[PDB]
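K.L.:
Sharing a structure with you now.
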Amino acid sequence: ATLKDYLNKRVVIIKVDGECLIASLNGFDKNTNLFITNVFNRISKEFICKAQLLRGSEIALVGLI
RNA sequence: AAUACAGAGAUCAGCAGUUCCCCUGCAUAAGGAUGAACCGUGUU
């Protein structure tokens, strides 16, 4: 199991608190720490960041859109 | 000895089996020939 096939692609991320993101996945490590670019709030469609680092503890789901 | 009789009394063919001999298989023994690019003491 690996997030390799998702690199540089757009993804949906569901956080553990049920919050939702849309972003380009650029980096990831073994603990699921993500490096993201052009992040948005799925529900809100509100631009969050041009670049952001997201802890794996926070992630519940990553989907390939 | 006399008599009564009954009174002159199977053939064609096939296959395997012993005996040597050649061809071809598998086995058991010994014998040889040659080929195979790789080297074991603090987040679930």
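Just so it is clear, chain A uses Swiss-Prot numbers, and the residues here are 3-67, in order.
For this deposited structure, the header notes the method as electron microscopy, 3.8 Å.
Each residue, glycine too, has its Cβ placed from N, Cα and C.
Grabbed the feature section from Swiss-Prot, which reads as follows:
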MUTAGEN   A:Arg57 to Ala  Reduces affinity for poly-U RNA ends
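How buried are the listed features, and what sits near them?
P.N.:
Under DSSP, A:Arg57 (mutagenesis position) is assigned to coil, being neither helix nor strand in the three-state scheme. Using a 10 Å radius centred on the Cβ of A:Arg57 (mutagenesis position) and all shown protein chains, the other Cβ atoms total 10.
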